[PDB]
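Trainee: Have a look at this one.
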Amino acid sequence: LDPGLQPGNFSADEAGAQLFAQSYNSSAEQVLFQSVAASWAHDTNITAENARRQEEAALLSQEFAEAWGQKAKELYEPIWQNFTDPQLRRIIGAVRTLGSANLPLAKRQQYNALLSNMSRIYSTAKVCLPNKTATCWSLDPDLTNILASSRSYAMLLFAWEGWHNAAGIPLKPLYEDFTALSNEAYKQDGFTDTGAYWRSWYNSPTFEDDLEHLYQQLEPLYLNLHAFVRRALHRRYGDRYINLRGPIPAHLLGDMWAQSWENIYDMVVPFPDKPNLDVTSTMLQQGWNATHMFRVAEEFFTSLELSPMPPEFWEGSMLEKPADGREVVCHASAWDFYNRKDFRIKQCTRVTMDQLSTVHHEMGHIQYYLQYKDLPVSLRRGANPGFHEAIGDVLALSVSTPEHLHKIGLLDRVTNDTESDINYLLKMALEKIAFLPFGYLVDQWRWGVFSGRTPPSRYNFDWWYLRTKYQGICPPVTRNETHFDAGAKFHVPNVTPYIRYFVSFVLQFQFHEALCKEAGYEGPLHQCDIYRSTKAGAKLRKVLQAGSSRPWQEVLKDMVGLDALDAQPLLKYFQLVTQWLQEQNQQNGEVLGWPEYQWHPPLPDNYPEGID
Ligand SMILES: *[C@@H]1O[C@H](CO)[C@@H](O[C@@H]2O[C@H](CO)[C@@H](O[C@@H]3O[C@H](CO)[C@@H](O)[C@H](O)[C@@H]3O)[C@H](O)[C@H]2NC(C)=O)[C@H](O)[C@H]1NC(C)=O
Ligand SMILES: CC[C@H](C)[C@H](NC(C)=O)C(=O)N[C@@H](Cc1ccc(O)cc1)C(=O)N[C@@H](Cc1ccc(O)cc1)P(=O)(O)O
Ligand SMILES: *[C@@H]1O[C@H](CO)[C@@H](O[C@@H]2O[C@H](CO)[C@@H](O)[C@H](O)[C@H]2NC(C)=O)[C@H](O)[C@H]1NC(C)=O
Ligand SMILES: *[C@@H]1O[C@H](CO[C@@H]2O[C@@H](C)[C@@H](O)[C@@H](O)[C@@H]2O)[C@@H](O)[C@H](O)[C@H]1NC(C)=O
Ligand SMILES: O=C(O)CSCC(=O)O
Ligand SMILES: [Cl-]
Ligand SMILES: [Zn+2]
C-alpha cells in the first residue's frame, strides 16, 4: 500500500512482539481513518464515484492487514498464546487473522464490490403504488410511519409486501456470492466458517449452550406477552385475519420486522384514560426537534460525569434526513474515525419516543469511543460487542421512567398506583421482551447459511421456520424461494452481526440493577433513575475505559459480581407484569404458544388493485 505503513524488522520474542504491536497500531490508525472516511462519504451521499472510492479504500485495508498479519505469523505463529501478557496475545491473535485479505486481488474486488451493491440496493429501494407509479415510498420515514400508525389491514400489508419484494428479491444472487467468498477467506484463518469466526468474539467455550439456557428462562415471558397482544389484535382485526391459536401476521405489530412492538401500545394498554406514557404527541406539541433530542441525551451522560459530545461531533454529524434530494443510508449509526478526535452519528431522526431512546442508544456508542480513545487501536472495542450495544440502552431505562419523563417536562402527572405501574411495565415489555426472539434468531439463520446447513434453495424456508419457531409470526402473504425476506433486514445485506443485540438486551438489566445499587436506590427496580448519580457514573466509566483490555467475564464480575450472563435481573424487573399477564391469559382462556403452526391469513378481497 505505502512503504511507511509496511512493517520492518522485529525479533521473535515477547519483547519484540510488544514493539510489533506498537508499530502496528500506529500505522493502523491512518488506514482505518481513510476507510471510515470513505464509508462516511458514501453513506451520507450514495453515488457511483463514492462507491468506487469506498472500494478503493477497502482494498488498501486488505493490503495493510495482509502485510502485518503475514509478518505476525512469520515471527510469532508458534510462540504466541504462550506469552505472559494477556493484552499482548489478544492483540497478536487479532493481527494474524487476515479475513478477506486471505483472498487474491480478483476475489478481494468481488468481495468489496458485493458489499457496496448490497448496501446500495437496500438503502435505495422504494415501494411504488401499482396504479399510479409516481409517488414511491422509502423505508424511512414513509414505510416506517405507515407500519407504526396505520390500522388498515390492506395498507399495512401493501407496505410489508412491497418492502420485502423490493429489498429482498434483487439481493439474493449477490448474497450467495458473498457467503462463499466470506467462508473462503475465514477458512484459511483456521475457522470452520465465517459464523464460527463471529461467535469467537465472545470467547466462551460453551456460548451456544449459554444463550440457549437464557432463552428458555425468557420464553415464558414472551409467550404470555404474545398471547395477550394476539387477543388485542383479534378484537381489532377480527376472526378471519387473526387465529387465537396460530401465529400473528408479521405486518400487524407496528414494525416492518416485528422486532419491537411499542407502536401498538395504544391498542393493548391495560388501564387507559391514565396519562399516556407514550410521550410522542407531547414532544410534537412542545415542538421538539432532532437537535433537542441529542442534547437531552448528552445532558444525561454529563450528569453522570461522563464526557460531553466534542465540537467535531456537532460539526460533522448528520442528525436529520437531507432535504437536498440526496440518497442516504438512513439506518442510525455511530462512527469512530480512529484519529482520537472525529466522532459522529448519522441518523435520519424523527420526533418520537422510540427515536429518543434510539438517540440514547447511538450516543452510548459514541460515549464508549470517547472513553477508550487513548487505548491502542486493537483495544478500541467493547469487552464484547454486546457491551457496546447496551450502554445507551441502560441510560434509556432510567429516562423512560414516568418520574424522569416528568422531570424533563414530557409527562404532567404520575399517580404512583398499581395500575400506572402495569401500564408502564407493559410498554417496556413491548420494547424489550418482544425483541428477544428476533435478536436470538437472526444470527441462528446466518450461522446456518455460513455453515452450509442452509443453502440458497432454503434461504426463505429456514428464515420463516425460525421466525415462526421463536417470534410466533407468519408471513401475511405466500412466500417462495424467489423471495429473500432476510435481506429486507438492514444487517443482513450490510453484513453486521445481530447476536450482540440479544446479549445486550439481557446485559442491560444486569447493568441497570448494579448501577441502581451504587446509586443508593432502594425499592422497585423498574422505578429507578440513575440521573445525576456520579457514583453510578464512576462505575460505568471504569468498564467503558477498560475497552477490550480485560476479558468481558472478569469485567462483568467487577461490575455485577457474576462471571456470566444472567436472566434474573430482567425477570426481577418485569415480575409484576409477568404475573399480571399470566393472570389475564388464564381469565381469557388463552392457549400459550401457536399450536396451529401451519395457519396463514387469507388476502383482503380486492387486494391490491381496487384497495390502493
Ligand atoms: C411507588 O410505590 C411503591 C410501592 O409501595 C414504592 O415502593 C416502596 O418504596 C419505599 C420507599 O423507597 C421502599 O421503602 C424501603 O424499604 C426497604 C426495605 O426493603 C428499606 O430498607 C428502605 O429503608 C426503605 O424504607 C419500599 O421498599 C418499596 N416497596 C417495595 C415493595 O419495593 C415506591 O417507592 C413508590 N414510588 C415513588 C416514586 O414514590
Ligand atoms: C461504517 C463504520 C460503522 C458504522 C461503525 N464502525 C466504526 C469503526 O465506527 C460501527 O460498526 N458502528 C456500530 C456501533 C459499534 C461500533 C463498534 C463496535 O465494536 C460495536 C458497535 C453501529 O453504529 N451500529 C449500528 C448499526 C450499524 C452497524 C454497522 C453499520 O455499518 C451501520 C449501522 P446500531 O447497532 O447502533 O444500530
Ligand atoms: C456527493 O458526492 C459527489 C461525488 O460522488 C460530489 O460531487 C462532486 O463535488 C465536488 C465538490 O463540489 C465537485 O468538485 C465535483 O465536480 C463533483 N463531482 C461529481 C461527479 O458530481 C457531491 O459534492 C457530493 N454531495 C455532497 C452534498 O457532498
Ligand atoms: C413466487 O411467487 C411469485 C408471486 O407470488 C404469487 O402471486 C402474488 C401476486 C400473490 O398472489 C402470491 O400469493 C402468489 O404466490 C410468483 O410469480 C413466482 O412464480 C413464485 N416463484 C417461484 C419460483 O415459484
Ligand atoms: O432498535 C434498535 O436500533 C436497537 S435493536 C437493533 C436493530 O435496530 O435491529
Ligand atoms: Cl456480535
Ligand atoms: Zn447499536
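All chain A residue numbers match Swiss-Prot; in order, they span 30-641.
The backbone N, Cα and C atoms fix where each Cβ goes, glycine too.
Heads up, here are the entries from Swiss-Prot:
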{"type": "ACT_SITE", "residues": "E391", "note": "active site, proton acceptor 1"}
{"type": "ACT_SITE", "residues": "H520", "note": "active site, proton donor 1"}
{"type": "BINDING", "residues": "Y231, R529", "note": "chloride 1 binding site"}
{"type": "BINDING", "residues": "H390, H394, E418", "note": "Zn(2+) 1 binding site"}
{"type": "MUTAGEN", "residues": "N318 to D", "note": "In Ndom123456 mutant; abolished dipeptidyl carboxypeptidase activity; when associated with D-445 and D-509. In Ndom1234569 mutant; does not affect dipeptidyl carboxypeptidase activity; when associated with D-445"}
{"type": "MUTAGEN", "residues": "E391 to D", "note": "Abolished peptidase activity, leading to increased levels of amyloid-beta; when associated with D-989"}
{"type": "MUTAGEN", "residues": "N445 to D", "note": "In Ndom123456 mutant; abolished dipeptidyl carboxypeptidase activity; when associated with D-318 and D-445. In Ndom1234569 mutant; does not affect dipeptidyl carboxypeptidase activity; when associated with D-318"}
{"type": "MUTAGEN", "residues": "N509 to D", "note": "In Ndom123456 mutant; abolished dipeptidyl carboxypeptidase activity; when associated with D-318 and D-445"}
{"type": "MUTAGEN", "residues": "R529 to Q", "note": "Abolished dependence to chloride, leading to reduced peptidyl dipeptidase activity"}
Trainee: For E418 (Zn(2+) 1 binding site), what is the secondary structure by DSSP, using just helix, strand and coil?
Mentor: helix
Trainee: If one looks at the chain holding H390 (Zn(2+) 1 binding site), which residues at least 6 apart in sequence have a CB under 8 angstroms from its CB?
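Mentor: The answer is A361, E418, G421, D422, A425.
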Trainee: Could you give the Cα-Cα distance between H520 (active site, proton donor 1) and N509 (mutagenesis position), in whole Å?
Mentor: 22
Trainee: With an 8 Å cut-off on Cβ distance to the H390, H394, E418 Cβ center, who else from the chain surrounds the Zn(2+) 1 site?
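Mentor: For the Zn(2+) 1 site the neighbour list reads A363, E391, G393, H417, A419, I420, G421, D422, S533.
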Trainee: Between the recorded positions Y231, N318, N445, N509, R529, which lies closest to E391 (mutagenesis position), Cα to Cα?
Mentor: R529
Trainee: I'm trying to understand the geometry here, so how far is the Cα atom of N445 (mutagenesis position) from the Cα atom of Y231 (chloride 1 binding site), in Å to the nearest whole number?
Mentor: 41
Trainee: Consider the recorded positions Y231, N318, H394, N509 and say which one has the Cα lying nearest the Cα of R529 (mutagenesis position).
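Mentor: Considering only the listed recorded positions, the nearest one is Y231.
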Trainee: Taking the Cβ of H394 (Zn(2+) 1 binding site) as reference, which residues of that chain separated by at least 6 in sequence fall under 8 Å from it?
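Mentor: Once residues fewer than 6 apart are set aside, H394 (Zn(2+) 1 binding site) is near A363, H417, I420, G421.
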Trainee: Can you grab the distance from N509 (mutagenesis position) over to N318 (mutagenesis position)? Cα atoms, rounded to a whole Å.
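Mentor: So the Cα of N318 (mutagenesis position) lies 42 Å away from that of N509 (mutagenesis position).
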Trainee: Most Cβ neighbours within 10 Å: which of the mutagenesis positions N318, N445, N509 is it?
Mentor: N318
Trainee: For the residue listed as 'active site, proton donor 1', just count the other CB atoms lying within 10 A of its CB, please.
Mentor: 17
Trainee: Far apart in sequence but close in space: which same-chain residues, 6 or more away, have a Cβ under 8 Å from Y231 (chloride 1 binding site)?
Mentor: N413, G415, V532, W581
Trainee: Which recorded positions from the list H394, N445, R529 come close to ligand 1, meaning a Cβ under 6 Å from one of its atoms?
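Mentor: So the answer is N445.
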Trainee: Can you list which of the recorded positions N318, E418, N509, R529 have their Cβ under 6 Å from some atom of ligand 6?
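Mentor: Correct list: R529.
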